[PDB]
Every structure is written in C-alpha cells, then in structure tokens.
Amino acid sequence: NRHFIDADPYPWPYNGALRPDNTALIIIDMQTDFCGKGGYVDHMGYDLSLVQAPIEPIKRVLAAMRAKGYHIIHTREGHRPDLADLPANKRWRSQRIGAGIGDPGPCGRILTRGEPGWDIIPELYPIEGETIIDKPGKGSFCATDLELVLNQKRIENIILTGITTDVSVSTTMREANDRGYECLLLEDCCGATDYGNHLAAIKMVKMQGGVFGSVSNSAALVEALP
Amino acid sequence: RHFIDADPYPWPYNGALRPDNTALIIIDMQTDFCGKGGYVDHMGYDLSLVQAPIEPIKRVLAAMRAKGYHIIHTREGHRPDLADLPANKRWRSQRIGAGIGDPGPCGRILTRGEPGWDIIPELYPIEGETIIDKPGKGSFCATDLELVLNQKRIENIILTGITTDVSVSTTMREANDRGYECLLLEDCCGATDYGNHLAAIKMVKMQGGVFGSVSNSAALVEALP
Amino acid sequence: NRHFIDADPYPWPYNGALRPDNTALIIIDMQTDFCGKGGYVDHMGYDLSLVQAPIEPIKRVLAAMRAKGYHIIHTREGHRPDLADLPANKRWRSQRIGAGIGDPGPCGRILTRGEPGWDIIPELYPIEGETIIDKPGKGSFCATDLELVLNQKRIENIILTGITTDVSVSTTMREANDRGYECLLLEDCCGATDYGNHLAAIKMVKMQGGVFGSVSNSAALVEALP
Amino acid sequence: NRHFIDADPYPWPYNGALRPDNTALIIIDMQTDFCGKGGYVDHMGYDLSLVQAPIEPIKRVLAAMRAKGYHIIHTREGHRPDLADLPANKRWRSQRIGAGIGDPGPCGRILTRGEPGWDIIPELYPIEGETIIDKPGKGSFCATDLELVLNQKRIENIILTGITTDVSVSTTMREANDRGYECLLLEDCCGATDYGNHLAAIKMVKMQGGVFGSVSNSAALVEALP
Ligand SMILES: [Ca+2]
Ligand SMILES: [Ca+2]
Ligand SMILES: [Ca+2]
C-alpha cells in the first residue's frame, strides 16, 4: 500500500507508508510577529516579503491535507504574560535591537501570548480538531506536549512548513528527526530573515543522503498526496 | 564582568564568565566524522573540511583545561543491538553506501565500542571530563546532558566540533532554547559542505544573536579568565 | 546565612540555602475534579473528606509564602477539549469505572480544560504572577514547561502540597528529585483516595536518609519560614 | 486476535493487543548495590532478603519472554566516575547515612559506573540484543534514551520488574504511564527496603480503575504469555 512524494534526495517518506492516520502537516509560527507589519520581525527591519512568500503555498497544502483527513498541527512561538518561560538572554537580545519581547508595540506586547501580534494570521487560522502547540523556544518539542500528542496519534511522518526556515522550522525538523520522525520540508512553504540562510537550511536537509529527511514543494505534494 | 570579542555581541551577554559556570563542549570529533575509513569518508566528503578544526580545538581545550573549566565531549553513536537507531536514519545511511551498523575498515559504522566511533586521539578525554553518548545529532535529545549541566550550574557553553550544520548547530539550538548562553567558535567547526558551514555560522548572528554569538579560537584563548 | 525547617529525616533544605528567590511552593491539582462534589474523584466513589482535609493547611502555607515573596506555582491536571493529549489507556480506565475523562458530568466535561470542574478551587486560587502548569499527566514535568520555568527563575527548592499524595504529588516529587531539585513534602497539606496509601507515600520519602527529600508539616513550615 | 494476562484491577493489556513486537520486559536495577552484600542497600542496613526474593521469579519471566522473542530491557542506576551526573542533595543524603555514592566500599565505589557493585547481578545478566539503560536517577525515562528506544521499536506495553518497588520501579511506571505506555507490574518480581512500602506501591497502581496500569505475578504471566 505504498505511496511517495517526489522529493530530493529521496522519494518521501522513505518507506512509502504515507497515510492520513500516520502523517501530520505542521504549520510553524505563521504569526503576525514573524510575518506581519508592526510585529517582532518588522521591528528588526527584515524584509517581510521573504516571510510572506510562503503564505499562499501553505494555504494550498493546508486545503488539500484538510480535504483528505490528515492531522493538522499549528505552532505559535510566544511567552506567558508573566514572562516566566522567557530566558534572560533571549529577552536581552530582543531588547538590544529594539524588538523587546514583552514590550509594547503596534500589535501589542511582542511575542506575548494573548496579544494580537502573537496570534496566527487569519489566512492560515486553525479550525476545530487541529492541535495548536504554544512554545517558548524555536524548537516545537522543547518544553511542550508535542511529542506526547504525536505519540498518542501514532504519527510517523511530518510535513514541515512555516517560518522562519533556518530558526523555528529547522530546529523543529532536527528535533523531530532525532526522535525517529520522518520529515518532509516544503521549500516553497517556508521563508527566512535572509534568503541565503533560507536556501542553506534547505540544502542542509539533503546532505548525507537526507540527514534530516527530504525536500519537496507544494505542487509536488498536492499532486501525489494519497 | 568578562567578555570575549564576538559577533554580534560581546560574549557572554552579561559578562558572567567564570570557570565554575562555563563549559567547553567538543562535539563528535570521532574517526567516523573526520577520519579515513569512517562514515563521512564513505559518503565521499572532503575530510580536510572536517579536519581543519582539530588544531584550533586543541588550543582551546588546552587553555580551558589549564584554567579549570568544565570540559564535555560528545560521541554520536548507537548500541551494538541498534535499539536506539531510527529506521529512517539507518535506511538513509545504507542507501548512500555508509550504513550505520554495517562493517567498514574502522569497524561497524557509528556503533558504540568500535574503533571508528571513538574520539580521535588528538582530542581524547581525560579523567573528570564528561562524555555524552548520543543517538541523535542534538546533544540534549535522549541524553543526560541537561541533568549534568544543571548539577554543575553551567550557564555558558562554548561549542566546538563537527559537523557545523548538523550536530553542532542542533546542539546549539537545543541549548539556546533552554536558556543556556552559547558561543560558537567558527574556526573550531567544519562541515561536509563549506557553504553550509558558513551559513550555519551566519544563522547564529541574525536577530541580534538568535542562537548566541560567534568568535574564534585565538580571541577566546586571549580573553579567557 | 543558613535556614532550616524542622523535618524528617533531615532538616530541610539539606544545605540550609532557603531563600525567597530560590524556593517555590507548588500546589498540585487542587481542582474540583479531585476534591469537590460532582467531579472525577467523586464519580469514582472515593471519600472526599480525605482530599478536602489539606485545603486549610495549604491555605495557611500559601498565605505565609505569598507574604514573604516566595515563588508560587499551581498545577492542573487536564486535557485539551479535543483530547489530543489524552492517552487511550488513561481514557479507557476512567470510562470503565464510570468517570470518563471528557465525558459530561455535573461539573462539565471531566478533567477537560476550560470546564468548571477542572478549575482550581476558589480557596486556593492563583493570583497574578503565579505560574500555572497545565499538565496531561500525573507528573508535573512530563510534557510541560515546568523545568524550563524553574531553571529561568533559578529555583533549587520546592515545597510540595496538593492532591493526591500517592499519584500527582508523589510523581511530581520523584521527577523533581531525579533532576536535582530539593523537595519538602508537607504531610498535612496532601491527601489521597486511600488513607494508608497517603501515609505510605509519605514514608517512602524518608527511606535511605531521605531518598526523595524530607517531610514536614504546615505549622513547622510557617514557624520557621525566613 | 486479543490476548490478556489475568491482572488486578483489569485484564492486561487493556485492549488485548499483546504481541512480541510491541511488548517489552524491563528489569530495573537488579544490581549488587541494591540487592547484594557489601553494596549501597546493605550499607544502609536494610534486609537483603526482601530485595533478593524477586530474583528467581524475574528469572522465570525473563526465560519465557526471551524464548518467545519479546524485547528485553535492563536498567542500572549509577553515576559517571567523575560524578558530573550526581545531584549534590542525592550525594549528601547517601553520605549522611554511611553509604556515600562514589565512596569506596567492599564492592568498589558505591553506585559508580564501571564498579563491581554497580553491575547487574550474574543471575539476570543481559545477553546480546538486549538494551541496557544507564540512568543517574530513579526514573528510567529521566535523562536517558529509554523513550527514544521504545518509540523506535514501537513498544506499547511494558512489563515492569526489579527493585526497589517504591523507588525506581514505581517512578519508572509513573513516567511510562504518563506518556501513554501500558504497564503491568509483576508483584512477586519486585521488592523494597520496607515490605509495607512494597505492598503500598503495588496497591497505588490499582486505584481509580488502574491509575498506573495493572498488577499480576510471574506465574500468571508465564501461563498466558502468547
Ligand atoms: Ca585524526
Ligand atoms: Ca539555563
Ligand atoms: Ca537543579
């Protein structure tokens, strides 16, 4: 009963065991803070078009995987309003460059849970029955219930999308891969603060016969999704 | 306070740099990753890229040993029974002719107890230095690294070893997510692809030091308290 | 600069480093589901007076530690409304005995986040600046951000209270102790579904020169708290 | 194609999905330090017959599960020779009662990796293909690769044996249960420093319709093992 997605450096998933019941899409940190005007990334002066580029491709993948009954997971990087989960170094770095986590901005308190800027963008909003992971780090496994959730659902395969490619997306992929999950990175469904770093994070997956998994794109996924 | 000249900010961020709260970690300087006959060699990558950091790590190691800093070493590898080896990881390595567990000139590839898997003689651990044996790229995943760091009350980590974009970068991300303050020494790491090495380094610097800061062996040795 | 609380089998904390900045009270799972009429524990037919007994002693410890600026942590065992974090075995066991997690009861859906029965009882309600851990298991470290929070605050010492003694309280103490935290169990500030199991969980702490930490009571803590 | 083991409070595993490929025996900390003369437990003056009693029953369960191709896991509590993984409180407690971890005794350095006293006893020694977990705490999940190993092998069911019942065995069971694993405690295959604490740890499993899993014995397991 095998099915593959055309991918680089190998057809994904490795063993062809691609089904709705054992496969999840994860949409990482598609929040106003990371891709919208007035947010954290905007405050740092990075080019929002790099991180907005993946919105429509993720939209297409999301629609297709919803229609076929695949597990859908969303993440939000953010902190408790009391900032108890905010490392001192992380906070200081963000303040030094004028984008202080917890400080007020046009979208509310930066990367603070419950604030408008922190929420997932309307274009990729979750619907009921889709798990949201609230995380205080870049990696989606660190200090969350993601592993527990994945194991209860018996998820083996993860399709990664979202932003930023080299930070949250890459870290989540590394975490997942280290724990035995089989991951596909959709290159047109991520974007970064630096386009070269985006391309490099993608190439890093491919080395050593697919060290972190494999790489494809939104069109190829939609085409071959069972 | 004490600082090391680093990019994008002088490290550590708060100047709290002492022997008692700072560790060097030497990641995966094993024959499998940088020596002839090992895993990386089997894949056809250029061993000089991964051998380049040996002498600079040696200098940092000697200095930090002399000043009583905590020293940690890692080894990526698997139990002889391969119970800790994900099926996908194994399959990928077999597909490209460098199968984990399969026999080669240095023994079974990335298998604990085999010659190829051990730390190279140049950077061998001495008594009192903790070795982390890990089944993944990240040094926190499925190990006691966090426990060890917390018992010693380590706040600052200086990262060296190979490969820059795989084990080193993953370990840095893990550490940083948990609140550790990390310095990557750019001349003390190397990768399978030199551009990926440079990119992993540049990734640290974004957003005012998203994963920590970056320096080099000479600058560290010169300013180490 | 050392301070100790009279405890068994050794004066706590072991090294006398007892300060507001490095010490937290944790109040475990003082929810209607575990000690109130109509909840999970009531449904199973256990004697609510055993689990209600610790309310006033915890109240006294809470008031004292708040007044002296100690870190205060609360926990709630519970599940996401979609039950993504609910193991199949856990759910099945609870249904078999007529107290099914997620099923409707007089206080709402049993052990389901957002429901009246699941919330912390009014007597021990959190105030702003006190961290609440929402956990899908008995142990407060499993699949939560508790460790991350404790480490950012540099907490070394934990004073444990709440219910039930042999389940969530004991599991949390074991987790904390394994990771190097120095724990004090307040015996009059916990209670269980079986009084002998309560006493036994307490005695287990004391073996081997304090294998899990040490044991005291609410009066002794209040009297000697710096 | 369901199979059950006669157990209390419910026939185990809960869903009858009992197979060699998804079930592991874990033999916890059957080391000279915990059950042999000259070791840690002996130094504390506890009665070695309590902790030796389970040896022959574990032997029978081990032989049967080996013969039927079940996954076999062993654990060893212990510390690196440099004691980097040894919490200061844990060490201090052990020194206070004259059984200091790392200190020299008749079996070598107490609970120190590489020492004779620390190794698994010859009667229950591992054979090739059987995973050994080296752990610095009582819980077998804390700071180890146990979860990773279990997930790669797709283990759902765990049969727990070893010592001590109320410390390492119970903590491991709680950890496993919190993460969704289905656990059976074999009551004649464990023993403790206090026989009443042993019985209490066992009874704790049974509350609330099997809060931590279920309880059986070596004979019942061997007789019904598929
Ligand atoms: Ca060499
Ligand atoms: Ca930290
Ligand atoms: Ca600690």
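Residues displayed in chain C correspond, in order, to Swiss-Prot positions 8-233.
Per the header of the entry, the method used was X-ray crystallography, 2.2 Å.
Every residue, even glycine, has its Cβ placed from backbone N, Cα and C.
DSSP gives C:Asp36 (mutagenesis position) a coil state; it is part of no helix or strand. Residues annotated as active site, proton acceptor in Swiss-Prot, with a curator's inference given as evidence: C:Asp36.
Annotation source Swiss-Prot lists active site at C:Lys142. If you take the C-beta of C:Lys142 (mutagenesis position) and look for same-chain residues 6 or more apart in sequence within under 8 angstroms, you find C:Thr82, C:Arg83, C:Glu84, C:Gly85, C:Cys149, C:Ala150, C:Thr151, C:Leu153. Mapped onto three states, the DSSP output places C:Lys142 (mutagenesis position) in strand.
C:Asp36 to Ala, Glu, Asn or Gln appears in Swiss-Prot as a published mutagenesis result, with the remark: Loss of activity. Less than 8 angstroms from the CB of C:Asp36 (mutagenesis position) sit C:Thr82, C:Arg83, C:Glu84, C:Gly169, C:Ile170, C:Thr171, C:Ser175, each of them six or more residues away in the same chain.
In the structure as shown, the Cβ atom of C:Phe41 (mutagenesis position) sits within 10 Å of 29 other Cβ atoms. For the mutagenesis result C:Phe41 to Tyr, the note given in Swiss-Prot is 138-fold decrease in catalytic efficiency.
Quoted from Swiss-Prot for the published mutagenesis C:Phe41 to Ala: 540-fold decrease in catalytic efficiency.
Looking at Swiss-Prot, the entry for mutagenesis of C:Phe41 to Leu says: 713-fold decrease in catalytic efficiency.
In the three-state DSSP reading, C:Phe41 (mutagenesis position) counts as helix. Quoted from Swiss-Prot for the published mutagenesis C:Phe41 to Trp: 73-fold decrease in catalytic efficiency.
Quoting Swiss-Prot on the mutagenesis of C:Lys142 to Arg: 297-fold decrease in catalytic efficiency.
What Swiss-Prot says about the mutagenesis result for C:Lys142 to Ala or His is this: Loss of activity.
Under a cutoff of 8 A between CB atoms, and with a sequence separation of 6+ in the same chain, the neighbours of C:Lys145 (mutagenesis position) are C:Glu84, C:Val174, C:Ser175, C:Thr178, C:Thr179. Among the mutagenesis experiments that Swiss-Prot reports, C:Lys145 to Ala, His or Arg is described with the note: Loss of activity.
Under DSSP, C:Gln215 (mutagenesis position) is assigned to a helix (H, G or I) in the three-state scheme. For C:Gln215 (mutagenesis position), no same-chain residue lying six or more positions away in sequence has a CB closer than 8 A to its CB. The annotation that Swiss-Prot gives for the mutagenesis experiment C:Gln215 to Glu reads: 1300-fold decrease in catalytic efficiency.
Listed in Swiss-Prot as a mutagenesis experiment, C:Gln215 to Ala is described as follows: 419-fold decrease in catalytic efficiency.
For the mutagenesis result C:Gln215 to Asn, the note given in Swiss-Prot is 38-fold decrease in catalytic efficiency.
Chain D comes close to C:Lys145, C:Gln215, taken from the mutagenesis positions C:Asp36, C:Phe41, C:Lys142, C:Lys145, C:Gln215 by a C-beta to C-beta distance under 8 angstroms.
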